[PDB]
Amino acid sequence: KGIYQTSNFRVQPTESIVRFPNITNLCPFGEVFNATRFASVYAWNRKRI
Amino acid sequence: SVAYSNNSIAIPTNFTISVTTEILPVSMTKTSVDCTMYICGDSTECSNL
Ligand SMILES: *[C@@H]1O[C@H](CO)[C@@H](O[C@@H]2O[C@H](CO)[C@@H](O)[C@H](O)[C@H]2NC(C)=O)[C@H](O)[C@H]1NC(C)=O
């Protein structure tokens, strides 16, 4: 006999949503990995994606 | 310094009825803690762990 504290009230999620930016172009894998000439280690090349 | 002597006494001729205040705590707040919500929240993986 008595009053017992139990877990707090839970509401379970009903669905799932994803929100990503408006991006359509594909990343330039053919000019970073498939290049004809690479840079030397002392003067390596850095490219912004 | 009180004038102590061999054959002298001090006996009051009037009185004062003084009222003073006194404060004492009796109780404190009753609290409860939900481990799952504090440590994990809504993370099912953390709740399982
Ligand atoms: C009772 O007698 C004593 C002793 O004479 C008094 O005490 C002195 O009081 C005088 C006057 O204020 C002070 O200058 C002294 O420093 C006290 N000390 C001494 C001399 O003992 C006391 O005041 C008397 N009480 C009353 C109510 O007359």
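By Swiss-Prot numbering, chain A shows 310-358, in order.
This entry, so its header tells us, was determined using electron microscopy, 3.1 Å.
Keep in mind that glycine also has a Cβ here, set from the backbone N, Cα and C atoms.
If you check Swiss-Prot, you get these features:
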MUTAGEN   A:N331 to Q  Reduced viral infectivity
VARIANT   A:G339 to D  In strain: Omicron/BA.1, Omicron/BA.2, Omicron/BA.2.12.1, Omicron/BA.4, Omicron/BA.5, Omicron/BQ.1.1
VARIANT   A:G339 to H  In strain: Omicron/BA.2.75, Omicron/XBB.1.5, Omicron/EG.5.1
MUTAGEN   A:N343 to Q  Reduced viral infectivity
VARIANT   A:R346 to K  In strain: Mu/B.1.621
VARIANT   A:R346 to T  In strain: Omicron/BQ.1.1, Omicron/XBB.1.5, Omicron/EG.5.1
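A:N331 (mutagenesis position) is 22 Å away from A:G339 (variant position) when you measure Cα to Cα.
Taking only the Cα positions, the spacing between A:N343 (mutagenesis position) and A:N331 (mutagenesis position) is 27 angstrom. Secondary structure at A:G339 (variant position), as computed by DSSP, is helix. In the shown protein chains, 9 other C-beta atoms lie within 10 A of the C-beta of A:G339 (variant position).
Its Cβ placed at the centre, A:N331 (mutagenesis position) has 4 other Cβ atoms within 10 Å. The CA atom of A:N331 (mutagenesis position) is located 33 Å away from the CA atom of A:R346 (variant position). Ranking the recorded positions A:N343, A:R346 by how many other Cβ atoms lie within 10 angstroms of each Cβ puts A:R346 at the bottom.
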